[PDB]
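Report on the structure given below.
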Amino acid sequence: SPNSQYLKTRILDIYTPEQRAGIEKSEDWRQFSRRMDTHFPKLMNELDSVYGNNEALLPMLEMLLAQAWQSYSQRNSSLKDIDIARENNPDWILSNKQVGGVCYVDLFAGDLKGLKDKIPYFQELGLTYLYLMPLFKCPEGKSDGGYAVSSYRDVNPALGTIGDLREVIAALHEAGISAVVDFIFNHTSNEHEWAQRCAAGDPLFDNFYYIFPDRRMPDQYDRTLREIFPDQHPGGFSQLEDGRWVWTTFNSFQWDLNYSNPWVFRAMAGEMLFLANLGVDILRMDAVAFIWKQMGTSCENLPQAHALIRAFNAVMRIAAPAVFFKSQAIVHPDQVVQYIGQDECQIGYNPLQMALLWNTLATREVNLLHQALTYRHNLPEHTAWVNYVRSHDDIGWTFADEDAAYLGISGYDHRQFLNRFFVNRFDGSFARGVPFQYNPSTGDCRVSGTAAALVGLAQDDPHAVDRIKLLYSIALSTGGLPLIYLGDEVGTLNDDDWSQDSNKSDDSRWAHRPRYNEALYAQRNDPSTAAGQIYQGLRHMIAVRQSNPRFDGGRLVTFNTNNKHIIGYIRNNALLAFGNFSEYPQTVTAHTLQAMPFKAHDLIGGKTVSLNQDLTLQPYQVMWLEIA
Ligand SMILES: *[C@@H]1O[C@H](CO)[C@@H](O)[C@H](O)[C@H]1O
């Protein structure tokens, strides 16, 4: 295995003796050289555990590092100042000052020029993080909402140009907002240049995807493969016009990239460097679970998958230190947490808390949520959770069956109930969601629908507004970076005409991806409307989170409320949070509150509450008590 000093002299070999002496004395090389010495051993070690003694490893590594230097040299100085800042402040993600938001540029603002006009609103809401959905070129028609990339360099013409994106990112930075986008790396479209060339037999793009001659290997892999979209195709394979079969974990038009080929890592690390120099602060690493395949296994969460992410991390620590990663792993809780590490993905989605928030709204019992917050919330140093209520995706009931079994709950039967409840197929249900990917072969099903539709705002349930304020309060105060699905702050309902659209009809996720509702946003300052009650309710919680230091960090200690309907947790041994998940008044007795001080100020309602007597919480009431 080669060292950092050796490879650095090979990088400088492209320069003539006269200009080489000039680069060695420059500030850009002094920083790159320091970061190479510190972070290259990790890059070498991770790439070695995956590729081993591959002939292509050394030539790939040298090509990658040469490209990494050119990328850091070309990098803007304003971005180099953010590199220095975050290199010396790894806990910026754990700060209570951070509140995030997510939206589709076309649905929320039309185009990129329209999005920069929406920036004063993001500042009004108090956002310091903005996640933009797939901006790059995708095929016309079905593209999985932009998740089938045809070109990582060209922006979708309907949204604008590559220059318009640089202007948006710079305008976000001036407003004190971090730019977050997707790094669609597990797969590309079947219309991508690499895809067409690999299938055509071009030797430069050989083994870039997993192409098989018949059903022999696909049948053997399918014995252990989980179906993500069973409505589209069985297993994880799709057929071409010539008779060959290709690995398609998702849609038929989304072909899985082959990370067993060292050249695919290089190709994708080059695409990462491009995104880094645009000014992107955090990259969303979707489908991190599927980047490595092996016969006999589920081809999910394999050791080499984690090692490849850690290798990508090292490329960033060397050529763009400001670029952090956000893991999206909608898998078993034991596997979700393994992607989170300072040397892997610094932040990651929290599907467990999210799914259990909805479960608790259905059952009215906090048992599962309490268990999750007590045993699975705390993370290692320099890492944070991305807590959310809703996303562009469906809700999967990804709680642990083993955790549920300890509480006397059968995982299969509980998911049967939750799915029936949330799609309005259970008596007295307030939820108005629609099914997504019902698999008759497994009994598994996911739920589509906005936060407002699932709490009952569509039929004007009087408890609906309070339910949204309750779910968001947990995401905003548990510890981690909260991500608001833009449109939820005004109670936006489902898109009614998704089902009668040929390009959207086979994907129920479009029910929860509606356009910017002008009418609801114009009612945001009116306390008499549902939209105004939700906005002012959420805005108050955001204001309190950002100004009060008691919410700092990602750590928590749960509090036993002795009431199965009320959740309780303590932040920094100074903030006691209570959340009633029942539609009836619930009580935390004087007995349970004996250790707490006599009086405590509530940050939600503003009243001074006595804890020396019985505390009765109103239907879906949230209380943030200052106990120190
Ligand atoms: C992550 O990626 C999958 C496949 O591209 C997409 O369907 C999901 O919506 C996205 O979050």
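Here, residue 1 is simply the first one shown, and the rest follow in order.
Cβ coordinates are placed from backbone N, Cα and C, and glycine is handled just like the others.
The Cβ of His187 (mutagenesis position) lies under 8 Å from the Cβ of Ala148, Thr248, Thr249, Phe250, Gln254, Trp255, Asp256, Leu257, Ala287, each on the same chain and at least six residues away in sequence. Positions annotated as substrate binding site by Swiss-Prot: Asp144, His187, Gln254, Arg284, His392, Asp393, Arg509.
One mutagenesis experiment named in Swiss-Prot is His187 to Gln (Swiss-Prot position 195), and its note says 98% reduction of activity.
In the three-state DSSP scheme, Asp286 (mutagenesis position) falls into the strand class. The Cβ of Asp286 (mutagenesis position) lies under 8 Å from the Cβ of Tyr147, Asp182, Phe183, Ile184, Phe185, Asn186, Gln328, each of these being in the same chain and 6 or more residues away along the sequence. Listed in Swiss-Prot is the mutagenesis experiment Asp286 to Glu or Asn (Swiss-Prot position 294), annotated as follows: Complete loss of activity.
The active site, nucleophile feature in Swiss-Prot is assigned to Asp286; the stated evidence is experimental evidence.
Quoted from Swiss-Prot, the note on the mutagenesis of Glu300 to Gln (Swiss-Prot position 308) is: No effect. When secondary structure is read from DSSP and collapsed to three states, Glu300 (mutagenesis position) falls in the coil class.
Under mutagenesis, Swiss-Prot gives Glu344 to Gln (Swiss-Prot position 352) with this note: 30% reduction of activity. Under the three-state DSSP scheme, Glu344 (mutagenesis position) falls in the coil class.
If you take the C-beta of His392 (mutagenesis position) and look for same-chain residues 6 or more apart in sequence within under 8 angstroms, you find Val102, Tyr104, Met133, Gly145, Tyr485, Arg509, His512, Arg513. The secondary structure of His392 (mutagenesis position), as reduced to three states from DSSP, is coil rather than helix or strand. What Swiss-Prot says about the mutagenesis result for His392 to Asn (Swiss-Prot position 400) is this: 97% reduction of activity.
Neighbour list (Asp393 (mutagenesis position), Cβ cut-off 8 Å, at least 6 residues apart, same chain): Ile330, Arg509. In Swiss-Prot, a mutagenesis experiment is listed as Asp393 to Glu (Swiss-Prot position 401), annotated with the note Almost complete loss of activity.
Looking only at the binding-site residues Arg284, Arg509, the densest Cβ neighbourhood within 10 Å occurs at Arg284. Residue pairs drawn from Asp144, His187, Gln254, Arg284, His392, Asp393, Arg509, the listed substrate binders, are separated by up to 20 Å at the Cα level. With a CB cut-off of under 6 A applied against ligand 1, the recorded positions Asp286, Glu344, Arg509 are reduced to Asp286. Under the three-state DSSP scheme, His187 (mutagenesis position) falls in the strand class. If you compare Cα positions, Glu344 (mutagenesis position) sits closest to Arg284 out of the recorded positions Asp144, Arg284, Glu300.
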